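Asks: Pasting in a structure now, in structure tokens, and then I'll have a few things to ask.
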Amino acid sequence: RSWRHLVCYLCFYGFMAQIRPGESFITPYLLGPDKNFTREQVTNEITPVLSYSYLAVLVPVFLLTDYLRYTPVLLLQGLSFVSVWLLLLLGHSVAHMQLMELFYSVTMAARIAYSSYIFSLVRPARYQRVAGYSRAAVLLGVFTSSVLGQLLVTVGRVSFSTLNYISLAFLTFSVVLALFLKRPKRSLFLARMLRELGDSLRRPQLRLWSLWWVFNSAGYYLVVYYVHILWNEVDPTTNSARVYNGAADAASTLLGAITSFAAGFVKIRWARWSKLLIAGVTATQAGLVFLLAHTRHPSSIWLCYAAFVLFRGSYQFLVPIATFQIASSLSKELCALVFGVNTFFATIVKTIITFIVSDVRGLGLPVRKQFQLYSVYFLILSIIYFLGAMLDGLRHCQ
């Protein structure tokens, strides 16, 4: 009876908080007529500040989430989103947008805390069903946010400036409703850790999937950060409505959901050979990335959207398998630490790559050549994994 209130309230909060009408339209608004921002500045100054900031912020955020009850950190994330949107609304030059990027990274770092809070608060007896409901609610919220943001403009035909105010309104409702969720009762953060790490390191499947997580995720995220900019380069906005950036995000979310659902049905069956699956998926990703890099004609923008949605979907299909193979080794007590370290390594590799191939004081290539380099990178990863599979087969052939 009483428990119904809390179990519904958590899902409601998650769904409402996921709403952000202008998140998918952030890049077109920066290069919109109101703001005098050139493409070279958007991809060399503003986009690289976010990656550096993420690397600097990820560790303290995760370390502090435990010391404070999870509610303070969730509130901090909700308010940091408000700060980001305020900076975007009143951005006046490159420095302000950098500050905005720094703040955005801060919101990004605390995104993972929500699941841990869900686990800590909900009673263990009824944990699985509640967690499933919460994941469904948050995924539905993410899916509907972009759909609303894009259907407001595409048929409503409102300006970009209005969209930011309308997004700020919901962003304020999110923080207002993020204030009354009850605090976790008790979650306060040792040879056991050392022994567990030593034992876990021996499993080879864990090694392989951890390496894939370190590299392919870094490569995937880099493509995601600058893809919007490439889209803007391909076709300037003749009208503010012909842009379908939000539609692509909604389609990508739907494809990711449907393919992740498929993954769980073959998590064990296809575990007999994993290197071959990795090689195939990475080869398809490399092909799609190259096609994105070489698509130039204005009348092929729909094709570019299709390529990106396929690319994002393909990567999403391979996340559940990695998570399942990694998690089974040890209980949830150490799974969080393993994922944190792995994600921290996936943030250092990205930081080193991006500084060299994106920001000034380096190559500083424009978007097109940067995507060509990313295509070569993915193809090299595919080659490495294909050769590893060939070696393993040479073992099985004899």
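So for chain A, numbering is Swiss-Prot's, and the shown residues are 23-211, 251-459, in order.
A Cβ is built for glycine as well, from the same backbone N, Cα and C atoms used for every other residue.
Relevant sequence annotations retrieved from Swiss-Prot are reproduced here:
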- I48, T49, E123, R133, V164, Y281, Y282, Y286, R373, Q377: folate binding site (BINDING)
- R133, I134, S137, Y149, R157, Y282, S321, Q377, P381, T384, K393, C396, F400: 2',3'-cGAMP binding site (BINDING)
- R42 to A: Reduces methotrexate uptake (MUTAGEN)
- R42 to K: Enhances methotrexate uptake (MUTAGEN)
- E45 to A: Enhances methotrexate uptake (MUTAGEN)
- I48 to F: No effect on methotrexate uptake but shifts selectivity towards folinate and pemetrexed (MUTAGEN)
- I48 to A: Reduces methotrexate uptake. Reduces methotrexate uptake; when associated with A-126 and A-286 (MUTAGEN)
- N58 to Q: Completely abolishes N-glycosylation without affecting subcellular location or folate:anion antiporter activity (MUTAGEN)
- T69 to A or Y: Reduces methotrexate uptake (MUTAGEN)
- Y126 to A: Reduces methotrexate uptake. Reduces methotrexate uptake; when associated with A-48 and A-286 (MUTAGEN)
- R133 to A: Reduces methotrexate uptake. Reduces IRF3 phosphorylation upon cGAMP stimulation (MUTAGEN)
- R157 to A: Reduces IRF3 phosphorylation upon cGAMP stimulation. Reduces methotrexate uptake (MUTAGEN)
- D310 to A: Abolishes methotrexate uptake (MUTAGEN)
- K328 to A: Reduces IRF3 phosphorylation upon cGAMP stimulation (MUTAGEN)
- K411 to A: Abolishes methotrexate uptake (MUTAGEN)
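Please situate the listed features within the shown structure.
Replies: Its own atom aside, the Cβ of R373 (folate binding site) has 24 Cβ atoms within 10 angstroms in the protein chains shown. Taken residue by residue with DSSP, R373 (folate binding site) is part of a helix.
A helical conformation is recorded for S321 (2',3'-cGAMP binding site) in the three-state DSSP classification. The local packing around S321 (2',3'-cGAMP binding site), expressed as other Cβ atoms within 10 Å of its Cβ over all shown chains, amounts to 17.
The DSSP secondary structure for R42 (mutagenesis position) is coil. For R42 (mutagenesis position), the Cβ neighbour count at a 10 Å cut-off comes to 22, with all displayed protein chains included.
Counting every protein chain shown, the number of other Cβ atoms lying within 10 Å of the Cβ of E45 (mutagenesis position) is 20.
Secondary structure at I48 (mutagenesis position), as computed by DSSP, is helix. Packing around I48 (mutagenesis position) is summarised by its Cβ count: 18 other Cβ atoms lie within 10 angstroms of its Cβ, all protein chains included.
Other C-beta atoms found within 10 angstroms of the C-beta of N58 (mutagenesis position) number 8, with every protein chain shown included.
Reduced to three states, the DSSP call for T69 (mutagenesis position) is helix. Listed in sequence order, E123, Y286, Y287, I290, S419 are the same-chain residues six or more apart from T69 (mutagenesis position) with CB atoms under 8 A from its CB.
Around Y126 (mutagenesis position), the same-chain residues six or more apart in sequence whose CB sits under 8 Å from its CB are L72, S75, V106, listed in sequence order.
Mapped onto three states, the DSSP output places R133 (mutagenesis position) in coil.
Reduced to three states, the DSSP call for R157 (mutagenesis position) is helix.
Other Cβ atoms within 10 Å of the Cβ of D310 (mutagenesis position), summed over all protein chains shown, number 25. In the three-state DSSP scheme, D310 (mutagenesis position) is classed as helix.
Taking Cβ-Cβ distances under 8 Å and a sequence gap of 6 or more within the same chain, the neighbours of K328 (mutagenesis position) are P381, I382, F385.
Taking a C-beta cut-off of under 8 angstroms and a sequence separation of 6 or more, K411 (mutagenesis position) has the following same-chain neighbours: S73, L77, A279, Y282, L283. The secondary structure of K411 (mutagenesis position), as reduced to three states from DSSP, is helical.
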Asks: How big is the Cα-to-Cα gap, in Å, between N58 (mutagenesis position) and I48 (mutagenesis position)?
Replies: 15
Asks: Quick check: of the binding-site residues listed here (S137, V164, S321, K393), which one has the Cα closest to that of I48 (mutagenesis position)?
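Replies: If we rank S137, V164, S321, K393 by Cα distance to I48 (mutagenesis position), first place goes to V164.
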